[PDB]
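Trainee: Below you'll find the structure I mean.
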Amino acid sequence: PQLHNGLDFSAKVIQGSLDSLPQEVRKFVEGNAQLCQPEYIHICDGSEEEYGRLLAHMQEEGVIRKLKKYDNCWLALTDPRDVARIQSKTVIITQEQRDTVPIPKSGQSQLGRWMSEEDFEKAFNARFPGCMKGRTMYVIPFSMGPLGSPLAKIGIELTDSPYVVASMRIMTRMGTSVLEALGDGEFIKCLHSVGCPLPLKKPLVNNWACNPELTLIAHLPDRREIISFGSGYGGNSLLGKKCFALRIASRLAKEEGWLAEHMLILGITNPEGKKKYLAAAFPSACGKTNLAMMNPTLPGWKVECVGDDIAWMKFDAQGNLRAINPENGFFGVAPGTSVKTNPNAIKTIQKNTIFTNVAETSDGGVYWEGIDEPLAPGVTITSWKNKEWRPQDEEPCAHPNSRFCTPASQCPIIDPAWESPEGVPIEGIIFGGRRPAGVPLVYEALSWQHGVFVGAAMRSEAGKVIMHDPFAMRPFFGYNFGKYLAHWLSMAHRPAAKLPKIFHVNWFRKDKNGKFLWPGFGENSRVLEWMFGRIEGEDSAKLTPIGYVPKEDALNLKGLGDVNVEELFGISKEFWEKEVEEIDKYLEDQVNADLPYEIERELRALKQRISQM
Ligand SMILES: Nc1nc2c(ncn2[C@@H]2O[C@H](COP(=O)(O)OP(=O)(O)OP(=O)(O)O)[C@@H](O)[C@H]2O)c(=O)[nH]1
Ligand SMILES: [Mn+2]
Ligand SMILES: [Mn+2]
Ligand code: NA
């Protein structure tokens, strides 16, 4: 067992028992306790008592504040250094770089960031030894997906952050039921530290532990490990959220024949009581959570939310593409959320919700840019930097990507099948981003192969810059993007597969004065209606060089007589000639030797159709 007394950590367990853990879970826990040297080990049970007590503890320490206007809601303000851009510090380790990213023809890859095993071991050894001294190591057993779903996967996160424990309780299914379900099965090992052992070597800013200089978020898919150091925030610390959900899961999906994607899942029911599930991939700032929670303007239509951010999808034996939301909550952007843009989110977030980096009103409510509602005379605002703040100051009151973290079970339009273990059958997949010019409101891909190309060719506005963001997965590919494209294409050769219809949307086209041509939000229900009929086989499309678009009079524009359908659906030869050239250069450089034949063929075909305009 040991010749001395430093290997068995049983004496330091303050909740639970090392003896009751599955064998490999114990090894993971105790091995990392030996390395990181926590004071205590707390095996989380996921109970309400655990949660409430931990929140009250963070409140007493000043790590969070209670938002007294609402029911059991809380506010955390971070060190502003811990929400800087850290993609340069997000890496995947594999034996061969080409398995992680394609080797580009001319430039640096924008499709991921590889780190060698050797460089990672050095980075690891310079960070983790002793990193939890004086702190509790929490052990978070969690399921990504409904417990017992054939599509669910289990993780164990070790963390020294109570904020992570509380947020993981919301965003995943956490606690004793998961350990019991796991037994001696496989799981993803998730190791997290804020990187600030006690006694603190550097000043603590805003009661928010982090280590920006050593921040590193690493994924080791061939070891089934996620190892994250130095950040307490978001996808860097809630290791289910992106690390597991997309980066590790996309690699597992490649190995196992399924898909892990940055997609909402919604259910839409028409006035004839027919319901279809749709998935949609848009980048950050492009409105997945607005769509997923849409309040439709068209009478007799209903939208319900399965998930707002991650989809895990697998063709079943019957050929249906079955999707689950592997999350348990919504980790939504707060700024821009209003009664106009997302009324269902406004309803959801007034109880049991943790907010990070938003402003606080003097009566204990929340505030942010784009909230689009006034404060009673008297009510004052504290910014996310803990300073008094007034409407006409230059600095925003909330961080621009500040977040709410809310239980999915509270959404008033949560779908009745949102945690069905079998998943929901996807009939359409939608791509899109911000395109101020050139790209119509909606078009439909001509085939599966064309649809994969449409995903691959996605671009979005960041002077303005238009960047590529294929499949809305640019930050998140777990492996070589060319091999991901081949994996998508391979779905067409699968037995019985019912390949969903693929569409591309653009909510963001602008006129010459910079005004949005389309009102969007709940009005996007009109576009969903057209997609719905297309899936049913309706003769509602006209062929163009980029795909099918709605026929004249096919789109329901009742209540929107002022919309300029001609500018909104216009397709210019000049624009599209440039577009195809841009996509060609991008795919050649960035995908290079790993570009599938079928994607190059779709590029050639689009070029040719544009040439005949
Ligand atoms: N004009 C217009 N803007 C929209 C529409 N839907 C959403 N937005 C804008 O999209 C932004 C919100 O998108 P985010 O919450 O960042 O997008 P997301 O896809 O949920 O992002 P993540 O949560 O980071 O994955 C705000 O600027 C909204 O005003 C629309 O239909 N029209
Ligand atoms: Mn979102
Ligand atoms: Mn996201
Ligand atoms: Na703080």
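For chain A, we keep the numbers from Swiss-Prot: what you see runs 3-464, 472-622, in order.
Just so it is clear, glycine is given a Cβ too, placed from its N, Cα and C backbone atoms.
From Swiss-Prot, here are the annotated features:
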- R87, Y235, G236, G237, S286, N403, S404, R405: substrate binding site (BINDING)
- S90 to A: Decreased phosphorylation and increased acetylation levels (MUTAGEN)
- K91 to Q: 3-fold decrease of affinity for phosphoenolpyruvate (MUTAGEN)
- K244, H264, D311: Mn(2+) binding site (BINDING)
- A287, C288, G289, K290, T291, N292, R405, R436, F530, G531, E532, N533: GTP binding site (BINDING)
- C288: active site (ACT_SITE)
- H477 to R: Destabilization of the closed state of the omega-loop, resulting in decreased capture rates for the weaker binding substrates associated with catalysis in the phosphoenolpyruvate to oxaloacetate direction (MUTAGEN)
Trainee: Using Cβ atoms only, which residues of the same chain lie under 8 Å from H264 (Mn(2+) binding site) while being at least 6 residues apart in sequence?
Mentor: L248, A283, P285, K290, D311, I312, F480, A481, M482, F485
Trainee: Counting other Cβ atoms within 10 Å of each Cβ, which of the binding-site residues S286, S404 scores lowest?
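Mentor: Checked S286, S404; of these binding-site residues, fewest Cβ neighbours within 10 Å: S286.
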Trainee: Across the 7-residue break in this deposited model, measure the distance from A464 to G472 using their CA atoms, rounded to a whole number of Å.
Mentor: 10
Trainee: Using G289 (GTP binding site) as the reference point, find which of the recorded positions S90, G237, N403 has the shortest Cα-to-Cα distance to it.
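Mentor: In terms of Cα distance, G289 (GTP binding site) lies closest to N403.
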Trainee: Given the binding-site residues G236, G237, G289, which one is most crowded in terms of C-beta atoms within 10 angstroms?
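Mentor: That would be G289, with the most Cβ atoms nearby.
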Trainee: Using Cβ-Cβ distances, find the residues under 8 Å from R87 (substrate binding site) that belong to the same chain and are at least 6 apart in sequence, listing them in sequence order.
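Mentor: Result: none.
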Trainee: Consider only the binding-site residues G237, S286, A287, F530: which of them have a Cβ under 6 Å from an atom of ligand 1? Write none if no residue does.
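Mentor: Once distances to ligand 1 are taken from each Cβ, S286, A287, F530 fall under 6 Å.
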Trainee: For Mn(2+), what surrounds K244, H264, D311 with a Cβ no more than 8 Å from their Cβ centroid?
Mentor: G237, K243, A247, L248, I312, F485
Trainee: If one looks at the chain holding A287 (GTP binding site), which residues at least 6 apart in sequence have a CB under 8 angstroms from its CB?
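Mentor: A287 (GTP binding site) has long-range Cβ partners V335, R436, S462.
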Trainee: So if I take the binding-site residues (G236, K244, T291, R405) and measure from each Cβ to the nearest atom of ligand 2, which come out below 6 Å?
Mentor: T291
Trainee: Given the recorded positions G237, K244, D311, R405, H477, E532, return the subset with CB under 6 A from an atom of ligand 3, ordered by sequence, or none if empty.
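Mentor: List returned for ligand 3: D311.
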Trainee: Rounded to the nearest Å, what's the C-alpha distance separating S90 (mutagenesis position) and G237 (substrate binding site)? Just drop the number here, would you?
Mentor: 14
Trainee: For the substrate site given as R87, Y235, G236, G237, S286, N403, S404, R405, which other residues of the same chain have their Cβ within 8 Å of the site's Cβ centre?
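Mentor: Neighbours within 8 Å of the Cβ centroid, excluding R87, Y235, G236, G237, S286, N403, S404, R405: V85, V335.
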Trainee: Given the GTP binding site residues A287, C288, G289, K290, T291, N292, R405, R436, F530, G531, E532, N533 in the record, what is the largest Cα to Cα distance, rounded to whole Å?
Mentor: 25
Trainee: Write down the Cα-Cα distance for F530 (GTP binding site) and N403 (substrate binding site), rounded and given in Å.
Mentor: 19
Trainee: In the structure shown, with every protein chain counted, which of the recorded positions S90, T291 has the densest set of Cβ atoms within 10 angstroms of its Cβ?
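Mentor: Compared across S90, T291, the most Cβ atoms within 10 Å surround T291.
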